[PDB]
Amino acid sequence: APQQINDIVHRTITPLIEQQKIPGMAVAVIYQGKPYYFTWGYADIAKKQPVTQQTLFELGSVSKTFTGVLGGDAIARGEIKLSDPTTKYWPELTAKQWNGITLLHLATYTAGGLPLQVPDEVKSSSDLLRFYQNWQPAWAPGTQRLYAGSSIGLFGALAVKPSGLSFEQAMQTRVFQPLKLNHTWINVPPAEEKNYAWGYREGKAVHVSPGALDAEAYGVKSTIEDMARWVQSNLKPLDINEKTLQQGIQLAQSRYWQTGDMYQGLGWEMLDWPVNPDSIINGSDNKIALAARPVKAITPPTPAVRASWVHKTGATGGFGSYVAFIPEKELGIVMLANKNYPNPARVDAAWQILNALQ
Ligand SMILES: *C(=O)[C@](NC(=O)Cc1cccs1)(OC)[C@@H]1N=C(C(=O)O)C(=C)CS1
């Protein structure tokens, strides 16, 4: 019953905010098809603007879930295949290392060591091309997983090319609108500026900066309500009336690669439920999560497994986000904060809450 929810959430999150000195935070728990919302603190400290259910947070790397699903939808539409070579979409990518790198590799960080970020010196499309052309792999395609915004980013930009739409147009018309995420943005419009929290880094108020392939890797700003709706859409894709979008959501939770007890989806990462909590909490530390690891191909990919812990962490310089959910149990959580605090604290809090509700 809802008292269970309130009790575990309050007991769990109030110490976390105190320990991590989080200025503002929004949490949603999704339980049996219903969301339950909790907010604390300030969206803007200087102006004493409180966090509310309409406050926008930067998702950072959680945006990659949207990118994964938008790709999944382009696959379902027959516009692209994950088996296609990158060069089919960017024929200017002629350097020899691109021979053998597929869209699957890009989408799943397995191209052979594309880096965590696109370098800050890349400001133009010619700078981008030069970057990928000069890039030297460390491993053969499909052999090591190295978590990389420059990999999934490129996938995003390539995956929308056949549509004829920009990445933002594709995401708005094919994902945001059908799911009725009407307070979810890649570019925040004037009507929402008042709701857009500041991030806090070493005490300074900050917003994410423009960057190459930002829309694709870390584009999205959203509210706790819309994120709870994103979680629900991903927990229960069969309720989605748009067929290609339903299928895309399912494709993003297919298991493509395994490393240790983790399975790579498109954006999403997955473990079998029940999980070992120490494995996901410690696994979330950047020392571990950003390290290169050999992967085993799952040939062919396993379709979305209901008994999974499905999750993704995200950060910008000012923001820390986490989404997890367990489809078999109709259970999930969203944690949005306007400080970047360590991932294991997010994941530990989330597990404490969801495990209690299972
Ligand atoms: C995902 O969260 C991450 N970064 C972002 O999404 C957005 C940015 C963070 C800093 C500038 S943009 O991968 C793309 C995280 N980035 C970092 C990083 O600082 O490079 C991490 C240490 C974890 S993954």
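Since chain A takes its numbers from Swiss-Prot, the residues it shows come out as 20-377.
From the backbone N, Cα and C atoms, a Cβ is placed for every residue, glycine too.
Noted in Swiss-Prot for the protein shown:
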- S80: active site, acyl-ester intermediate (ACT_SITE)
- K83 to Q or T: Lowers activity more than 1000-fold and increases protein stability (MUTAGEN)
- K83 to R: Lowers activity more than 2000-fold (MUTAGEN)
- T86 to I: Increases activity about 200-fold with respect to cefotaxime. Reduces activity about 8-fold with respect to cephalothin. Reduces thermodynamic stability (MUTAGEN)
- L135 to A: Reduces binding affinity of inhibitor compound 3 about 4-fold (MUTAGEN)
- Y166 to E: Lowers activity more than 1000-fold (MUTAGEN)
- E235 to K: Increases activity about 150-fold with respect to cefotaxime. Reduces activity about 5-fold with respect to cephalothin. Reduces thermodynamic stability (MUTAGEN)
- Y237 to G: Increases activity about 180-fold with respect to cefotaxime. Reduces activity about 100-fold with respect to cephalothin. Reduces thermodynamic stability (MUTAGEN)
- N305 to A: Reduces binding affinity of inhibitor compound 1 about 17-fold (MUTAGEN)
- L309 to A: Reduces binding affinity of inhibitor compound 3 about 30-fold (MUTAGEN)
- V314 to E: Increases activity about 100-fold with respect to cefotaxime. Reduces activity about 5-fold with respect to cephalothin. Reduces thermodynamic stability (MUTAGEN)
- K331 to A: Lowers activity more than 1000-fold (MUTAGEN)
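Where Swiss-Prot records a feature, it is marked here on the structure.
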residue	record	DSSP (3 states)
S80	active site, acyl-ester intermediate	helix
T86	mutagenesis position	helix
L135	mutagenesis position	coil
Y166	mutagenesis position	coil
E235	mutagenesis position	helix
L309	mutagenesis position	coil
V314	mutagenesis position	coil
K331	mutagenesis position	strand
Within 10 angstroms of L309 (mutagenesis position), Cα basis - mutagenesis positions out of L135, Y166, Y237, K331: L135, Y166
Filtered recorded positions, from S80, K83, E235, whose Cβ is under 6 Å from an atom of ligand 1: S80
Least Cβ-crowded entry, counting other Cβ within 10 Å, from the mutagenesis positions listed as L309, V314: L309
Those recorded positions listed as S80, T86, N305, and which of them has the most Cβ atoms within 10 Å of its own Cβ: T86
Distance, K331 (mutagenesis position) to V314 (mutagenesis position) (CA atoms, angstrom): 19
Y237 (mutagenesis position) as reference: those recorded positions from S80, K83, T86, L135 with C-alpha within 10 Å of it: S80, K83, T86
Those recorded positions, out of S80, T86, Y166, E235, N305, that come within 10 angstroms of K331 (mutagenesis position) at the Cα: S80
Candidate nearest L135 (mutagenesis position) in space, where candidates are the recorded positions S80, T86, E235 and distance is Cα-Cα: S80
Those residues of the chain, 6+ apart, with a Cβ under 8 Å from that of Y166 (mutagenesis position): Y128, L135, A308, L309
Other C-beta atoms that fall within 10 angstroms of the C-beta of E235 (mutagenesis position): 29
